[PDB]
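Everything below concerns the one structure shown next.
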Amino acid sequence: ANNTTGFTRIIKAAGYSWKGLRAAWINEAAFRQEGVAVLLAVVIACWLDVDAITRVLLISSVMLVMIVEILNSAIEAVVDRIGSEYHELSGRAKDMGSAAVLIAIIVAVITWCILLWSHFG
Amino acid sequence: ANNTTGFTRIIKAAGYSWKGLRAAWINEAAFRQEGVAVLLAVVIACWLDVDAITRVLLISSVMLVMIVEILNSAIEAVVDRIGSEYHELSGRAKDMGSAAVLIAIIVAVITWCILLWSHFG
Amino acid sequence: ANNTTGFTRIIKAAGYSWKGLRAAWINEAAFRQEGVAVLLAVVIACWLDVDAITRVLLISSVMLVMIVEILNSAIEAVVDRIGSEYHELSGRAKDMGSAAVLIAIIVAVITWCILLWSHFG
């Protein structure tokens, strides 16, 4: 029996399968990406986040295009393979609150905080 | 005939119906909420609003999740109970302009204002 | 044969067809507008863009209403005349990456740049 000392690495090395994972980003996880990040991007953001928010502009701008690309994806998605998440159950009504819950604690607070700065800054 | 001096308060008091309104927020108005606020949030904003916009970051970030929760709501909504607003009539084409109208006066202005600050700041 | 010295201008002048193009903005291109701009708005932005991003607030706020107007348009669009772009082909999965591609170079960079400023600013 091949104790497999490292012969697999040679075969896999010549297969450069790693490349498959690189393309998978936009050629598969392209959807899960926008989500997976929001997780990794939050871990650090929580630690500390106080930039000029400039990043948002770039997003806000390109985001305009997204509504034409992404929305053109969702709109067609339901018509395409339609495979929404399995979590679906708490009705569509709560779906909105489900998000407002996490931020409810944040917004209600930060919302009044920033709004207050409006008085002077 | 019971002149109802305050017996109703006792019955209603033991019913704590008020709680029903609290949950209704996310357990009913969860959708109308995102809208109702935009009204109350605008009344004050108009009075004065000049923060660091930091609030947006929190929104922009969580907003990424929304596209996964909300969009997963709308996409399924049309498939669920489908009950769009009754205002629907001015075609879907104008629907876009209908918004651009209110801001048309704002953007066309503020858009050139902020863009101008790009020259120096 | 009428060499047409300028008689057309007189006829067209009395037709004020120009007005038709003005209304077409929100009465036709209302959809293409949100896109056409993003092109003209980017040409200058590229040249230079470093405002307080305040513009976003106005957008972010009104954007809340859009999800009620625009989304109510797309949701109904698929049900209305359904006429998505012809570009549709690279599957809906890549549709997400298709955008992440352009910004992939930007975000991956600016994302780490602004996040870094979090350390001090």
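Shown for chain C, in order and in Swiss-Prot numbering: 2-122.
How was it done? The header gives solution NMR.
Every residue, even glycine, has its Cβ placed from backbone N, Cα and C.
The Cβ of C:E70 (active site, proton acceptor) lies under 8 Å from no Cβ of any same-chain residue at least six residues away in sequence. Taken from Swiss-Prot, the feature substrate binding site covers C:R10, C:14-19, C:23-26, C:31-35, C:48-51, C:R56, C:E70, C:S99, C:113-118.
Feature annotation from Swiss-Prot assigns ATP binding site to C:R10, C:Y17, C:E29, C:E77, C:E86, C:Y87, C:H88, C:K95, C:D96; the stated evidence is a curator's inference. Taken residue by residue with DSSP, C:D96 (mutagenesis position) is part of a helix. The 10 Å shell around the Cβ of C:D96 (mutagenesis position) contains 22 further Cβ atoms across the protein chains shown.
Secondary structure at C:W26 (mutagenesis position), as computed by DSSP, is coil. In sequence order, C:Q34 are the residues near C:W26 (mutagenesis position), counting only same-chain partners six or more apart with C-beta under 8 A. The mutagenesis experiment C:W26 to L is recorded by Swiss-Prot, whose note states: 23% of wild-type activity. 41% of wild-type activity; when associated with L-19.
The annotation divalent metal cation binding site is assigned in Swiss-Prot to C:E29, C:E77. Using a 10 Å Cβ-Cβ cutoff, C:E77 (divalent metal cation binding site) registers 19 neighbours. DSSP assigns C:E77 (divalent metal cation binding site) to a helix in the three-state reduction.
For C:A31 (mutagenesis position), applying a Cβ distance below 8 Å and a minimum sequence separation of six or more within one chain yields no residues. Experimental mutagenesis at this site is recorded by Swiss-Prot as C:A31 to L, annotated: 93% decrease in activity.
The active site, proton acceptor annotation in Swiss-Prot covers C:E70 and is backed by a curator's inference.
Looking at Swiss-Prot, the entry for mutagenesis of C:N73 to S says: 51% of wild-type specific activity. Inactivates wild-type subunits; when associated with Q-15.
Just so you know, the Cβ of C:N73 (mutagenesis position) picks up 19 other Cβ atoms within 10 Å once every protein chain is counted. Among the mutagenesis entries in Swiss-Prot is C:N73 to A, Q or D, noted as: Loss of activity.
In the three-state DSSP assignment, the secondary structure recorded for C:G84 (mutagenesis position) is coil. The mutagenesis experiment C:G84 to P is recorded by Swiss-Prot, whose note states: Loss of activity.
Under its mutagenesis annotations, Swiss-Prot gives C:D96 to N the following note: 27% of wild-type specific activity. Inactivates wild-type subunits. Almost no change in activity.
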Intermolecular Cβ proximity, recorded positions C:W26, C:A31, C:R56, C:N73, C:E77, C:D96 versus chain B, under 8 Å: C:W26, C:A31, C:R56, C:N73, C:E77
Rounded inter-Cα distance in Å - C:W48 (substrate binding site), C:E77 (divalent metal cation binding site): 38
Other C-beta atoms that fall within 10 angstroms of the C-beta of C:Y17 (substrate binding site): 9
Cα separation, C:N73 (mutagenesis position) to C:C114 (substrate binding site) (Å, whole number): 37
Site extent for ATP (largest Cα pair distance over C:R10, C:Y17, C:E29, C:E77, C:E86, C:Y87, C:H88, C:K95, C:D96, Å): 50
Within reach of chain A, those recorded positions of C:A24, C:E70, C:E77, C:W118, CB-CB under 8 Å: C:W118
Integer Cα-Cα distance in angstrom, C:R10 (substrate binding site) to C:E77 (divalent metal cation binding site): 42
